[PDB]
Structures are given as structure tokens and as C-alpha cells.
Amino acid sequence: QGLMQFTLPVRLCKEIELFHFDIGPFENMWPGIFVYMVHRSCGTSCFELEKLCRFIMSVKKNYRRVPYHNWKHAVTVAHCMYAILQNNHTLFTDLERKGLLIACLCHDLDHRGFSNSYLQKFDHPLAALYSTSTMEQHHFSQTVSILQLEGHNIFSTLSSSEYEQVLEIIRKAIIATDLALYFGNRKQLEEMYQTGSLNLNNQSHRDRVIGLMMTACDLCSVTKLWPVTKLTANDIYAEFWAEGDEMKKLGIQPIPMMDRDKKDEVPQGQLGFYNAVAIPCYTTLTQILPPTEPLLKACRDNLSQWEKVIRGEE
Ligand SMILES: c1ccc2c(Cn3nnc4c(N5CCCCC5)ncnc43)cccc2c1
Ligand SMILES: [Mg+2]
Ligand SMILES: [Zn+2]
């Protein structure tokens, strides 16, 4: 029917509302977690259940078994968007609620565990098709593909216009997950906020703010309980070191972040990353959207955990 509420066990029903929720090690629970979130974030109405499930499963099929950029990441990034949307209920459009959780689930579709840099140095065909934001244009493209499979059009109820608006929100959202673009995006959002020019009625300004949300969900492994934060950092380094290995195979010394012989330098690299990227992201995000403050506090706690690791205090 449409009298078919999804529900979660008590500890999950309560903790899922919190920014620092971990979706856990039971792969088979993640789909239902996503639907739960769509239904609460959007409504039981916004998507035909049978179509949703078929889409979610095809998206899952199209994530690979890489250590980090995998289906678990997909659903983790959707959950942080869910927490932001639920703490800023009245700021977002009907179309924005629909399209943003879907953008997040799709945002790393068919990722191979290599940076856009590697694609470019290897001379991968995707580098020729898409010169900038290489994987990000691929992920958008794979999303549109899965939307076009029979029985997969979860947007079928929208008007011709709604449809192009929602697919334009997803495309920008997914493009924004390219961290090379984050720096300029946040610097402009910072000056807009501080000269008071920021105006959520300017589509151009919304666009930037959704981009920043996108970066903030994407990095949300820096906002978890220390033991999640630490064990997730291992997964991302396993991709970085394999890429370092492949750079070496093309005859290129990798940066030390990616050199698995320079493992000692992880803790100081996380510091640099928290200082250069994460802290500034969640800072500007908290200024624009005050109820997202717990992501900043959690990030700062984790920074301080990484300083303890350097000081040999663990
Ligand atoms: C720009 C890009 C990377 C930089 C790095 C590399 N670095 N380290 N961690 C990450 C990362 N995750 C988020 C997920 C969990 C752990 C951190 N996502 C992307 N790049 C990362 C170090 C210093 C400055 C940087 C500037
Ligand atoms: Mg990505
Ligand atoms: Zn991602």
C-alpha cells in the first residue's frame, strides 16, 4: 500500500537522527536505512516504493568492492545529508529533499578507488571524455543511466520541468563533491556571509550552499566517534597507497600522503587535512546553517584525537 512505514530497531530509530550515526556492519540493512531516511525526509509519497527499491539495488550493484569509495560510503554520505535536512526542515524545497539524498547515494557511482589525477596520468579514456571533475562527471552519467533502466525512473511522477530541475540539482550536487572545486566554493560563501550578500533566494547562492553541504556530507567520516574516524581513515589510506603504487608503476614518485613507505606521516597529513579542509568546511557550514554545529564540534574532537596520536598519547 502506502500504509507501509519502514521502521528500525529502537537504538537505530533514535541514533539515526544524530550526525554521528554509523550505519553499522550489516550490509543488508543499509537499503532499508536509506528508505527510512527518504520516507522521513521527503514522505512515503515522493517515490513509488517498488521503483525506489529497484533503483537502490541497481545503484548498489554499480558501486565496486574498493576499500573506501564503496556502497557503505554512498549510504553514509546520504545519512549525513539526512541529518542536515532534518535539522533545517524549513530551508529546503520539495525537489531539493528528493534530489539531494539521491545525489548523495549516487555521488561516487562506479568509482575505481583512484583520484582524477591518476586517471589523467594513466591517460584513462574517462580523462579524454571529461577534462575536469573527471570521475564526478562519470558518476553523474552513471546515475542518469540507472534512472533510464526500465522500472528505475523514481522521478516518473514529476512534470517535464520538475524533472529537469531535480536532474540539474543532482548534477551540480555530484559535481561539487570534486574537492578541487570546494576551496573556491567555500571562499566565496565565506565572503558572501561576512559582507551579508548571501541570499538563499538567489539560485546561484543556493547552488553554492548545496555544494558545501555536499562536501560536508562527503567528509563526514571526520565527524564520527573516534574509533569509526580512525578505522575509516585506514580504508581511505588503503586506496591512497594502491594509487601511490600505480603512480610508481607509471614511473612517478607519489606525494608522501600516497607513499606506503611513508606511513609514519599519516597523523601529520590528517592534521593538515583537518586544518586545510574539514575544519573550514564545517565552520562555514555552521555559519550558514547553525543547526549543523555538531559536525564542527565532532570534527574538532577528532582533530584533537589525531594530535594525541602524534604526541604518542595513543
Ligand atoms: C586537499 C586534498 C587532500 C589533502 C590531504 C589528503 N586527505 N586525507 N584525508 C582525506 C580525505 N578524507 C575524508 C575522509 C576520511 C579521512 C579524510 N578525503 C580526501 N583527501 C584526504 C591532506 C592534506 C591536505 C589536503 C588537501
Ligand atoms: Mg568522489
Ligand atoms: Zn564520496
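To match Swiss-Prot, the residue numbers of chain A are left as they are there, and the shown ones run 723-1036.
The deposited model was determined using X-ray crystallography, 2.3 Å.
For all residues, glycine too, the Cβ spot is worked out from N, Cα and C.
Features reported for this protein in Swiss-Prot:
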ACT_SITE  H791  active site, proton donor
BINDING   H791, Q992  3',5'-cyclic GMP binding site
BINDING   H795, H829, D830, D940  divalent metal cation 1 binding site
BINDING   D830  divalent metal cation 2 binding site
MUTAGEN   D830 to A  Loss of activity and of zinc binding
MUTAGEN   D830 to N  Reduces activity 1000-fold
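Everything Swiss-Prot records as a feature, shown here on the structure.
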residue	record	Cβ within 10 Å
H791	active site, proton donor	23
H795	divalent metal cation 1 binding site	23
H829	divalent metal cation 1 binding site	28
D830	mutagenesis position	26
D940	divalent metal cation 1 binding site	22
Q992	3',5'-cyclic GMP binding site	25
Original post:
At the Cα level, what's the spacing in Å between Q992 (3',5'-cyclic GMP binding site) and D940 (divalent metal cation 1 binding site), rounded?
Top reply: 16
Original post:
Where ligand 2 binds, which of the recorded positions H795, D830, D940, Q992 are close by, with Cβ under 6 Å?
Top reply: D830
Subject >> Spatial separation of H791 (active site, proton donor) from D830 (mutagenesis position) - C-alpha basis, Å >> reply: 7
**OP:** Report, in whole Å, the straight Cα-to-Cα distance of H791 (active site, proton donor) from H829 (divalent metal cation 1 binding site).
**Re:** 10
Original post:
Quick one: Cα separation, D940 (divalent metal cation 1 binding site) versus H791 (active site, proton donor), in Å?
Top reply: 10
Original post:
From the centroid of the CB atoms of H795, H829, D830, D940, the recorded divalent metal cation 1 site, which same-chain residues not already listed sit within 8 A by their CB, in sequence order?
Top reply: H791, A796, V799, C826, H833, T899, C939
